[PDB]
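Novice: Next up is a structure, given as structure tokens.
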Amino acid sequence: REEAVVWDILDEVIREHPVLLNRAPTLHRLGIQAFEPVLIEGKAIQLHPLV
Amino acid sequence: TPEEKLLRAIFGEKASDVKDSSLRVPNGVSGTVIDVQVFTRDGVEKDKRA
Amino acid sequence: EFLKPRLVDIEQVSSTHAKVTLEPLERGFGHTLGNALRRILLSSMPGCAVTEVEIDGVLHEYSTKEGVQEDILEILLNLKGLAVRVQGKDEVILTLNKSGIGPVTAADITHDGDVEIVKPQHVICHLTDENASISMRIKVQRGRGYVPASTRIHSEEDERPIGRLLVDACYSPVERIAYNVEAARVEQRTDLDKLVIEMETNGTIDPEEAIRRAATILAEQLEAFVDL
Amino acid sequence: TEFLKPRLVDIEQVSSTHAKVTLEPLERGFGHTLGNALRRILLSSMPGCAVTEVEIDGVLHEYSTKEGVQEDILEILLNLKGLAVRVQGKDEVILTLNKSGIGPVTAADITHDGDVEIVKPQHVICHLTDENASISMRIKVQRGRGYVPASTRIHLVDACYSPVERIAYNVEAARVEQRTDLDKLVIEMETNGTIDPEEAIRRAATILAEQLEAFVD
Amino acid sequence: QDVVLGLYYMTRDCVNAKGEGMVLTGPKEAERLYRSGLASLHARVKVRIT
Amino acid sequence: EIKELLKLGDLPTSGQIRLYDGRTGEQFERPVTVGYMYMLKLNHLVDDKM
Amino acid sequence: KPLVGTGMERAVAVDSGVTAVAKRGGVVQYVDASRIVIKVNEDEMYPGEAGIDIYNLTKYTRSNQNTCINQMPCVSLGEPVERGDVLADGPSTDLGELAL
Ligand SMILES: Nc1ncnc2c1ncn2[C@@H]1OC(COP(=O)(O)OP(=O)(O)O)=C(OP(=O)(O)OP(=O)(O)O)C1=O
């Protein structure tokens, strides 16, 4: 039902919980890096420009 | 299972011989219905909406 | 210590275009208020456009109506550009009836007392057949910003009426704003600034009340900074 | 058609002169509409008092040398702009700096006037070399509405009247239940000590409302 | 890229620009000179820095 | 023939104009290019790829 | 429609059937959002049967997943058309030009 309160709960599980990001040809170990997740609207993944 | 049958006797629901297999709208996509077609195998009686 | 401005000449060209002067401004306040007003004007100004339209025969925006050369969502797109200003009503429903080989303009809508049509020449749809009948309910309401039709079917709670064509609503009466800050001379006062805001409307809202409500909003937001 | 007003104005402050005030939620566009128009008032058009003009005892020119001081005359002027003066009921005051000896001359070494308050008595004005070496001058502070350079003076030191030393505003996203995107405004500000940051913001936006007084419905 | 253009544009200098030759107490008053339209981003300028 | 079409329309030959940041209201140093570029939407729509 | 074009916009739009091109020249008798009737000129008209060239337009129908293909009439009622004119644009065509 996507009740409004599950969103506020999702922030709780998300906080100190890193996720892994991987881009297509994984050449060196940097092709998988762990980031802390930021809840964003829309269907796109937001990537830090320096990484 | 035992426990599920105990659940059947408490709230008294006639356990179905049938399983839900309806065509449902894929999650995330949304729009308007603009056509329905029904092709019925020859010999089956064409249903109401058909 | 600080000189405060007022609105002087408000020169109006077309019903859609206007040029508003703000005359007793200090150095730096021409641009400080000019942008922060352009920012308010374009984004958060009350106005009204059409929210929902019921068409007689049509079941949905992807149909055809015998006797009309416009597709239904082309007719819905014509209504999105219907410029109505309504008086003491928050939502009003209009009724459009016209038949014959004539283009159906916005003057062909039944006129309510509280309702004013800005563009009577505005084209809603054309009629090709002789006796080609069309009749519709168009539901206008006042609103702010840009409300899509997608976000309207969350509350819903039985909007089942299968023939109620929901349309996107772009309620801002502001189309375009530019502000040019030139020096102002008011007898003695070495250097002051004359702020000219130039703005285009859809005709529904008049320029003076727009600026008044623009700066009214601005004073209210600073209320959370007058204290903490 | 009533508007959104913010809540929880949490005020995380580093020292009395520095502060960072976060205030959410704003309607969309209001981060920059309020953030910018407030930085513009703070930086450019803010009442204050700093050092405007100084007459020097030993020399009449800014491009000379003073016997007994290791700072160039125009290096002492940078110290004077950074003298944080708050004056009470006086519109023009003139101070006296009487001091000699093998000591650095601080702002506590200025005569303490009734209407004059020095924010940094520890503040360093200039240094004194060996022997006694005599130095004493009268320094005149002036009121202003912003920052007036000496270049714009036609009838000299730069005058930083605005108590802001630096202002920046950062706009980040805010979430309010079922309200996808709003604006959370982060204001960070440095003062010269005369006015503290919290009251500076209050007086900053009051000025803005006054300009709008001829428009509020 | 986008960023190194920015810093290269900052840490640049042109021959005769708004602010050419003034002396500023610290980096803070140097940002104040730029955001107020008084000093140009690239003008040779002595500033007291620590 | 391109610069000459711009003249006929009362537009600058450089095809660049002075632009203003709608956020702070302040002008942009240097003239940026503005003009009309035909742009497509390719069917890699994100709500398919996600 | 591309303001910046190259000229081939017509040749690509016309030759793929996504549009609706005039069989024979004449005048429009009736223009619906559905169909279009062209009263044929005598010189282009065949002796028996007489007749009028009638083009039924494609309306909102599914493509090879998942996109749509829908045609729109681009002539107004009682307008002269000649052989090879565009009676109805299709998807990504405006007035007979490739508008992708
Ligand atoms: N680890 C990855 N990192 C970045 N991109 C990836 C990764 N894996 C798949 N893609 C993209 O996903 C499809 C292919 O997926 P798969 O190979 O068929 O496998 P599975 O069916 O199980 O998803 C392509 O993208 P596209 O179809 O848009 O076309 P493209 O290759 O030119 O980018 C791939 O780039």
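Swiss-Prot numbering applies to chain C: residues 7-234, in that order.
Method on record in the header is X-ray crystallography, 3.6 Å.
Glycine residues also receive a Cβ, built from the backbone N, Cα and C atoms like all the rest.
The annotation that Swiss-Prot gives for the mutagenesis experiment C:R45 to C reads: In rpoA112; temperature-sensitive, blocks RNA polymerase assembly. Swiss-Prot gives this note for the published mutagenesis C:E165 to K: 5-fold decrease in CRP-class II promoter-dependent transcription. Where Swiss-Prot documents C:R191 to C as a mutagenesis experiment, the accompanying text is: In rpoA101; temperature-sensitive.
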Novice: Return the residue, from the listed mutagenesis positions C:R45, C:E165, C:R191, with the maximum count of other C-beta atoms within 10 angstroms of its C-beta.
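Specialist: Answer returned by the neighbour count: C:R45.
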Novice: What's the CA-CA gap between C:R45 (mutagenesis position) and C:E165 (mutagenesis position) in angstrom, rounded?
Specialist: 36
Novice: For the C-alpha pair, I'd like the distance in angstrom between C:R191 (mutagenesis position) and C:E165 (mutagenesis position), rounded off.
Specialist: 60
Novice: Chain F sits near which of the mutagenesis positions C:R45, C:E165, C:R191, counting only a Cβ gap under 8 Å?
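Specialist: Cβ contacts with chain F under 8 Å: C:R45.
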Novice: Could you tell me which three-state DSSP class C:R191 (mutagenesis position) falls into?
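Specialist: For C:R191 (mutagenesis position) - judged by DSSP and reduced to three states - the answer is coil.
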